[PDB]
Amino acid sequence: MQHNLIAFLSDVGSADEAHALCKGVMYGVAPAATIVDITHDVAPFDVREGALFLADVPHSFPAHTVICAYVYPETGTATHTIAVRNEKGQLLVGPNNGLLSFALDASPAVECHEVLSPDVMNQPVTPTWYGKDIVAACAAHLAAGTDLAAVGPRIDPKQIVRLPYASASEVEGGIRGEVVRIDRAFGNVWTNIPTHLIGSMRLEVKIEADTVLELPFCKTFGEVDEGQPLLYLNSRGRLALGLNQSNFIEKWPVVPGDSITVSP
Amino acid sequence: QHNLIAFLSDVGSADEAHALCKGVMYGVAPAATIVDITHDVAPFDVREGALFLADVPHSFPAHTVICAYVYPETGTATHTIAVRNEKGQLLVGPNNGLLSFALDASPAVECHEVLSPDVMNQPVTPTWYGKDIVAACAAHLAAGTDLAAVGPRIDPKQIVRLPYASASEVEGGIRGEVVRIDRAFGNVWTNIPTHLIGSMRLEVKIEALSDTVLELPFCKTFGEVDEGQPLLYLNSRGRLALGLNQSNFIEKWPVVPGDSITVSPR
Amino acid sequence: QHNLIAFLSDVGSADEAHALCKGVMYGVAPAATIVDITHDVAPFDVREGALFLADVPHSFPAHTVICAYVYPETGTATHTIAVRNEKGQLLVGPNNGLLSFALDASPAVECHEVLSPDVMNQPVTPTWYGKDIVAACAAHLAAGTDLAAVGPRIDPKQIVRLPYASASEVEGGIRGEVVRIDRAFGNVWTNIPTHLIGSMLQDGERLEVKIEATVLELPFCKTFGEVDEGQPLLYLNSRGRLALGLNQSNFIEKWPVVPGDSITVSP
Ligand SMILES: C[S@@+](CC[C@H](N)C(=O)[O-])C[C@H]1O[C@@H](n2cnc3c(N)ncnc32)[C@H](O)[C@@H]1O
Ligand SMILES: C[S@@+](CC[C@H](N)C(=O)[O-])C[C@H]1O[C@@H](n2cnc3c(N)ncnc32)[C@H](O)[C@@H]1O
Ligand SMILES: C[S@@+](CC[C@H](N)C(=O)[O-])C[C@H]1O[C@@H](n2cnc3c(N)ncnc32)[C@H](O)[C@@H]1O
Ligand SMILES: [Cl-]
Ligand SMILES: [Cl-]
Ligand SMILES: [Cl-]
C-alpha cells in the first residue's frame, strides 16, 4: 500500500519556477517521497498530448508510484480532480477532463474518487492553480499515507471522461491508419498501426498531406543507409517512419491526424 | 535539519553544467534530496532569477536550502552569502540582489558571507563560484554544517536589494505595471495586489509605445469567458493578471515587463 | 555500493521517453537516487554526448553509476558496455565512443559487454536499447549486481574511442580549435589547456587570436568582470581550457565560430 514515488506531468513548462513550487508543496506534505518529472513541456491546454505522454507511464513505473498529472484549462470550475487506483496498484491524480484516458487504457481503474476533501488540498486553494493546490497536494497526501477513500466520494469508472482514440483497420488493399504523434527529438512519425496488423504483409506507404513511398520494413534504423527511409515497429509496438540518422518530418512534413496507408 | 536543496541558476538545463553542480552537492551531502527550481533563467538576468525565487520560500518546507546563482560577477569581489530566514530555511547565493524578493517574502534573521575554504569545492574556479562556492556551501549546510562555519556575520542591511515599483490608487483607478509574463501561456502579470482592487467590467489601459484600452470582465478563472476571449483575474500569487481563455494574450496584444497598466471602472 | 545514477541521453526532456527509463530504473533499484546529466544531447551526436560526459567522473562521487546513451546503432551488433573506472564509479553505455572522454578523465579498470538477459528489461525492444539494456543494467548495478554478471570481460582497447587532438605549439604561437560552444552564454571553448597559455603569457597579459571561419587583440583575464560589459576576453574556463567570451554578452552572436574552426593564439 506504500506509494513513495511521485511521477509528475503538466503543461506549465520547465522554464520558470511554477512546476517546482508544486514540488515544494509535495515535499512539505510527503517529505520522504521521491519526485520525478515525466515532463512539464506538454503544449499549453493540450489534454490529448498530455494523455498520449502518460499512456506508457503505468507500464514503465513500479506499483508504488503516484502518477500526478495536470493539464487543467478548466481549473477553478466544476471540472473536478479525480484520484484512481489502477489494476497495477498505482495511484493516479489529475483533472477529470480526459488527461488520464490512455494511462487507464494501459491499466484500468479499480477504485475512483472525486477529490473534494479540504484536508488533502493546499489551503487556501487558488482558483487558477488546482494543479498545485489540489492535484499535486492530493498526490503528496496519498504518498504520505492518506487513504484513497479519504479524498472524497467514490465515483463509477464510467464517470471518468475519456478521449476517443482512432484504431487502424484493414481496407481494400492494405491497412489504413493515421499519425498519432511525432517522435519530435528525431523527427520520426508514429502511427496507430499495431504490430499484429502489419503481420499479414518492401511496402507501399501513402501519406495524405499525397506522397507514395516504397519502404523496407526494418527492425531498427541501422538496417538502411544513413539518410534513407524505413518502416519499423517503434518501442510502443506501433508502426513508425524514420530516416536513419536524419529527420523524416523535415523531408516529408506530416502532422497528427494525417492518414497513412500501408499496402504490399 | 535541511536535507532538501532547491536549486536555481542561469546555466541552462541543456548541457551537463547544472548536473556537475549536483554531483558536487551529492558528494558533500549524499543523503540530501536535490530538486531544481529552474536552470533556464535568462543569462546574467539577476532580476528574472529574483522574481522566480520570490514565492519559493512560501511553497517549500522549512527544511529547505534555497541554492541559487545568476552570477556574472563570479571571480570578483562580489561575495556569496548564506542566510537563515524567518521560516527557518537557509538560502545561499551572489550578494547581487538575486535573493532580494525571496527575502521580501521571508526576511533574513542571520546573514554570513561565505568565505571559509572548508565549505567550498577546492580549488575554486574563478568563472564558476556557483559550483565551487554556492552549490558546495549549500550542500555543506544540507549535510549539517552550522551556518556560522561558512564565514563572518554581516548585517542584513548589507544584503543588496533590487528595486520594485508598487501599484497605487490614482485619479479614478489603480496604476501599476507589468512585472512578468506567464510565458508558457502568454498571460500578463502585474504588481497590483488583491487588497487595492477591492473598491472596484473594468477599463484596462496598457501604456507602451502605443496604448491598448480594453474593457474586460473581472473573473475568478479562465473558463468564465468564452475560448479566445480576454479576462482580468487574480493570479496564483495574489496579483492582477490578463489572459485569453485557452489562448495567448501577449501574442494578440504585445506587452513587456515595465509597461504601465491602469485598471478603472467602465 | 553505487546508489546514485547520473543519466544522459539524446531523447530530449520535452516528452515522457527519458522518464520511462527512470521508471524502469526505480523499479529495479527502488532505493537509488536518479539525477539527470542532460537529455538534450543533439540527436545521434555521440561526440557531443562524449564531451558532455568528460567532466562527469571528476564532479560526481565514487558511488555513481554513469548511465548514458546516444544510440543510433540500437538493435544492431554494437553492444552496450559496463565499466568500472579508477575512481571506482560504474559507467554503462553503447560501445560507440560515447564514454571516450569520461574514460580519458578516469580510465577503465574492468570492462564487460552487457549480454546477460537478467540485467535487461525483457523483452528488449530493438529501437530502445537505451531503456531496456543501458538504463536497466545501470539500475541492476545500483541495486548491487556484480559487474561481472552483466556479461563477458573485454579488454579496454575493445572500447571504441573518439579521436580528440589537444592544441600544439607551432612557430611562435598555439594552434588549437573550437571544441564546443558554452551555448547558454555564447562563450567559445577551445582544446588549448592551461599549461600551453601559461608558457606564453607576459606582464600586461594581452594576446592576438586569429579565427579562421578575424584577428582580435584580447586581454587574458581570470573572469568576465575584468573587462567592460560587451567587451571581449580570453580566459581559462571552469574545465582548464582557453575560452573566448564577451562580458555579459554573446561572443558567437558577434563572431560566429563552430566546432572544428581553427583558433591560433600568439603574443
Ligand atoms: C495557471 S497554470 C499554473 C502555473 C502559472 N505559471 C502560475 O504560476 O499560476 C495552471 C493551469 O492553468 C491553465 N491555464 C493557464 N493559462 C490559461 C489560460 N490563459 N487559459 C486557460 N487555461 C489556462 C493551464 O492549462 C495549467 O494547467
Ligand atoms: C560560466 S557559468 C558556469 C557554467 C558553464 N557552462 C561552465 O561550465 O563553466 C557561471 C556563471 O557565469 C556567468 N557567465 C557566463 N558567461 C558569462 C559571460 N560571458 N559574461 C559574464 N558572466 C558570464 C553566468 O551568469 C553564470 O551564472
Ligand atoms: C528511439 S530513441 C528512444 C526514445 C523514443 N522517443 C521512443 O519512445 O522510442 C533511442 C535511440 O534511438 C536513436 N534514434 C532515434 N531515432 C533515430 C533515427 N531516426 N535514426 C537513427 N537513430 C535513431 C537515438 O540516437 C536514441 O539514442
Ligand atoms: Cl491548474
Ligand atoms: Cl558562477
Ligand atoms: Cl537506444
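Swiss-Prot numbering applies to chain A: residues 1-201, 207-214, 217-271, in that order.
Placement of Cβ uses the backbone N, Cα and C atoms for every residue, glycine included.
Here is what Swiss-Prot records for this protein:
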- A:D11, A:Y70, A:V71, A:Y72, A:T128, A:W129, A:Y130, A:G131: substrate binding site (BINDING)
- A:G131: chloride binding site (BINDING)
- A:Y70 to T: Results in a 2-fold reduction of chlorinase activity (MUTAGEN)
- A:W129 to F: It has a reduced activity, however, to a much lesser extent than the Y70T mutant (MUTAGEN)
- A:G131 to S: Loss of chlorinase activity (MUTAGEN)
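Reduced to three states, the DSSP call for A:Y70 (mutagenesis position) is strand. Each of the recorded positions A:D11, A:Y70, A:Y72, A:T128, A:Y130, A:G131 was checked for a CB under 8 angstroms from a CB of chain B; the ones meeting this are A:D11, A:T128. The Cβ centroid of A:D11, A:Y70, A:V71, A:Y72, A:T128, A:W129, A:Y130, A:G131 marks the substrate site; residues of that chain outside this set whose Cβ lies within 8 Å of it are A:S10, A:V12, A:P73, A:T75, A:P95, A:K132, A:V135, given in sequence order. Residue pair A:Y70 (mutagenesis position) / A:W129 (mutagenesis position) shows a Cα separation of 10 Å. Each residue contributes its Cα atom, and for A:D11 (substrate binding site) and A:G131 (mutagenesis position) these two points are 10 Å apart.
Missing residues between A:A214 and A:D217: 2. Distance between their CA atoms: 5 Å. A straight line from the CA of A:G131 (mutagenesis position) to the CA of A:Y72 (substrate binding site) spans 7 Å. With 5 residues not built between them, A:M201 and A:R207 have C-alpha atoms separated by a whole-number distance of 9 Å. Recorded residues A:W129 (mutagenesis position) and A:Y72 (substrate binding site) have their alpha carbons 8 Å apart, per Cα-Cα distance. Neighbour count (other Cβ atoms within 10 Å of the Cβ, all protein chains): 27 for A:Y72 (substrate binding site). The Cβ of A:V71 (substrate binding site) lies under 8 Å from the Cβ of A:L9, A:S10, A:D11, A:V42, A:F45, A:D46, A:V47, A:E49, A:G50, A:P95, A:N97, A:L99, each of which sits 6+ residues away along the same chain.
Proximity of A:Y130 (substrate binding site) to non-local residues of its own chain (separation of 6 or more, Cβ distance below 8 Å) is seen for A:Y70, A:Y72, A:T75, A:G76, A:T81, A:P95, given in sequence order. In this structure, A:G131 (mutagenesis position) is part of a helix by DSSP. Largest CA to CA distance in the substrate binding set (A:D11, A:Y70, A:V71, A:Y72, A:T128, A:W129, A:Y130, A:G131): 13 Å, whole number. Proximity of A:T128 (substrate binding site) to non-local residues of its own chain (separation of 6 or more, Cβ distance below 8 Å) is seen for A:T75, A:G76, given in sequence order. Among the recorded positions A:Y70, A:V71, A:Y72, A:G131, residues whose Cβ is positioned under 6 Å from ligand 4 are identified as A:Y70, A:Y72, A:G131.
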